[PDB]
Amino acid sequence: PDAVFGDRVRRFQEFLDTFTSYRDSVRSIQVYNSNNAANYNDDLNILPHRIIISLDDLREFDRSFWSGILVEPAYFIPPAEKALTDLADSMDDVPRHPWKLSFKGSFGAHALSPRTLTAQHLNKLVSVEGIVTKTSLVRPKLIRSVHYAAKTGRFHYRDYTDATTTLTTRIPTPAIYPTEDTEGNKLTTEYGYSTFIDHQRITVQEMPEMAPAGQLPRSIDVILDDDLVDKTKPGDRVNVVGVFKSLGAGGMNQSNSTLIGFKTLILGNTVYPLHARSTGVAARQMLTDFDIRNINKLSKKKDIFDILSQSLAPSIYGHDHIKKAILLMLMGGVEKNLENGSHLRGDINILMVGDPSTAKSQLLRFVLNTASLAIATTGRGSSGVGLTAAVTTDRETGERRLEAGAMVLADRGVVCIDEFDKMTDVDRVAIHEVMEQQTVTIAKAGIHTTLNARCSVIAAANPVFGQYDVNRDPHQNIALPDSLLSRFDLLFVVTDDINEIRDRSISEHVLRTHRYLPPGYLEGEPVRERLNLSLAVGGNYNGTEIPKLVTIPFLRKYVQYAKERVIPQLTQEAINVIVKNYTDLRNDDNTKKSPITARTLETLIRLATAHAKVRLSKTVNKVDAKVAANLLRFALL
Amino acid sequence: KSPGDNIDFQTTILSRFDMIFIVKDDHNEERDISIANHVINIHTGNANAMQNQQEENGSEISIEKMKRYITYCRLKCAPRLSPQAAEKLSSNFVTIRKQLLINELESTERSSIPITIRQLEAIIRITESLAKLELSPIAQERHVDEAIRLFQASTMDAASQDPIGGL
Ligand SMILES: Nc1ncnc2c1ncn2[C@@H]1O[C@H](COP(=O)(O)OP(=O)(O)O)[C@@H](O)[C@H]1O
Ligand SMILES: [Mg+2]
């Protein structure tokens, strides 16, 4: 019993009593676990015993304890965890594992990168952001072994600890695995009564956009324990909060005699996956009730389809039908999985082709910034293994494993392909399978695997002459094969025809767009660039929370809500419209930019379903089918 | 030959550049004499003494001092165009397209060098670049006229070298 330990425990009791949010969070975890246990008893999921703690609240309550948490976490985190366990045990007596702690908030000088991690930060709580490059196999670690002695018919047990389990060092007492009892009787291992805690080690390298352009990168190992396991995949941007620890003896013992130094790693307490641009982490936003009410009150309006569309990229003049197509693609339709395993597409593919300087790349860059899981690729820059997958070899097991390409990484997401015309044919015929079957089949030497590639694709192409020609055949203008043309749901030809009034209006719009100042910025000061890393949970300038046209942060709240919540179902009144329009398009005498197949019918169904998603309707209506039908007519005529 | 016929790459690459210069072989006696005199001045060392004298005078600035000044003006100044400087740009942008439209309608062949909205943003960038020299937070009409003159000297005369862009 240590007196300063008890004093720190009592101080964290006072902090937990003052801030009732953590008191409510412990109770909310406990009622969820007890309700699931009662459901399993009567007729699932379990929540881990750890609490998110704000460092700013602790700093306001007690600056000494906050600086103790940051600077000497070994002396301050175990008292606080003991205090949290005491609180949870005092409340859970009426309805066993000790409670853990996680940390959020500003870290100040402790917000570092793997390059910025130095030996002065050892034995300190640090928050480190980077990219996950390597992850190890999840391995169980024996904590208590249970054994049976058949001669006496009794169960024995032995507890095992290692240096990574405790923040404070302890005298290492290595107790061997018992095969005798104290009297010499044979022991048999009771697998299933023993306890094994999951253990992982990941490598966090500094982000390639925050790393210097010529230097070799710096990384650090992070050890994760039971409930922090498998919260990451390789390629994720992460923020790991944990204690920068030194372990063992750096060769000072006689047996060791070498200059690896003291081995250093982060004992992770907290792992936040971060959303960065063109990464595999999907952007998510926490929806408050007020935002849900705003989304629902916009849903009842009649002009909601012409309000969200024009508010996508208001800094681009024209392309009004393309904005509608991008919105319906972001809604993304409903995927059908039949009882015999046959799959039907839900997502919408858009090809744009036409004259240069027509804001195609700007639209691609907008979709890269406004979509939750958009990944940007270029034509010749990416390759066949670049988009689909590749096979490499890991160091430990020596067996071949898979590296996921851009299409696999953008599963349930968005692929923005610029310079679609300049792509190699091998990667084309790779893309044929992805855009329809929505899967990637790898048949390499020894490995045969099917990966999910459920993706929306936006493509920007150019005509073979550099400029679109009205008098020439559009098949001659695009010069793309028929099978790729059929995959894309909507194909838009954007010609830079020039008229005096239109050039006047575009010139005024661009000139008034270049005269924008951000709020809080001086007239002469340059706008600074801060890279956007968002936490993933689970032409008028003054648009402020749905006055006329919505903000981009609110618009992706609407898209997220419509994607998770409503799953519209097709009905007869939409079916008649889409059947009539499909028959008319199949038997039209007019020449079309896009060929007409049975794929256009499913395009009509997906577009009607996507428009129903905009209205937050559980049913697809006639008005959805007609707008989906005459949106297709613009892309064809 | 056309300007797009002379280059060994796609004509759409030209549209991505803000200012394109076509450097000419003058083939004139008096220009050749002057350029030969200048190169002999450089090789003799008279150019070094003259440049040092002008740097003492101040009509020429030092390279390191220019580098540090460029860094200073890049971090400090970011000019904005005035509203009275916008309508002149919108007129001087639409007159080029008015000439180009009737030229391409008469010829019925598309010009090898195009004028696009990216060229409008290019003239905007030139205008806000001239004001960044003066550490001026406001781009005025006097910068717009110099930007138009610079665009005439580079992109427009190269476009007039194209027979389709001329006429
Ligand atoms: N309709 C338009 N409205 C606003 N800006 C435009 C428009 N068309 C082109 N631009 C501007 O011209 C520039 C040229 O880039 P972009 O048009 O995206 O090239 P491309 O069309 O060849 O992909 C962009 O910065 C964009 O802002
Ligand atoms: Mg482009």
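Note that chain A carries Swiss-Prot numbering, so the residues on display, from first to last, are 17-59, 89-140, 150-311, 313-593, 640-738.
Here the Cβ of each residue, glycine as well, is placed from N, Cα and C on the backbone.
Taken from Swiss-Prot, the feature ATP binding site covers A:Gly409, A:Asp410, A:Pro411, A:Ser412, A:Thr413, A:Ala414, A:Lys415, A:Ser416, and the record attributes it to sequence analysis. In the shown protein chains, 21 other C-beta atoms lie within 10 A of the C-beta of A:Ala414 (ATP binding site).
Summarising the annotation, Swiss-Prot assigns domain 'MCM' to A:359-566.
Quoted from Swiss-Prot, the note attached to the mutagenesis of A:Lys415 to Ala states: No effect on MCM2-7 complex helicase activity. Loss of MCM2-7 complex helicase activity; when associated with MCM5 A-422. Reduces MCM2-7 complex helicase activity; when associated with MCM2 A-549. Within 10 Å of the C-beta of A:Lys415 (mutagenesis position) there are 24 other C-beta atoms, taking all protein chains into account.
Here the CA atom of A:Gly409 (ATP binding site) lies 9 Å from the CA atom of A:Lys415 (mutagenesis position). Less than 6 Å separates the Cβ from ligand 2 in the case of A:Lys415, A:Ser416, drawn from the recorded positions A:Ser412, A:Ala414, A:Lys415, A:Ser416 in sequence order. Working note on the binding-site residues A:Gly409, A:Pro411: by count of other C-beta atoms within 10 Å of each C-beta, A:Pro411 ranks first. Checking the binding-site residues A:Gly409, A:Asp410, A:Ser412 against ligand 1, the ones whose Cβ sits under 6 Å from it are A:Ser412.
Fewest other C-beta atoms within 10 Å: among the binding-site residues A:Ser412, A:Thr413, A:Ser416, that description fits A:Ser416.
Listed recorded positions (A:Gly409, A:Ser412, A:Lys415, A:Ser416) with a CB under 8 Å from any chain B CB: A:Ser412. Note: the ATP site is recorded as A:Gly409, A:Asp410, A:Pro411, A:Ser412, A:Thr413, A:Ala414, A:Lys415, A:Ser416; in the same chain, A:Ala515, A:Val549, A:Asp551 also have Cβ atoms within 8 Å of that site's Cβ centroid. Other Cβ atoms within 10 Å of the Cβ of A:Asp410 (ATP binding site) number 20 in total over all chains.
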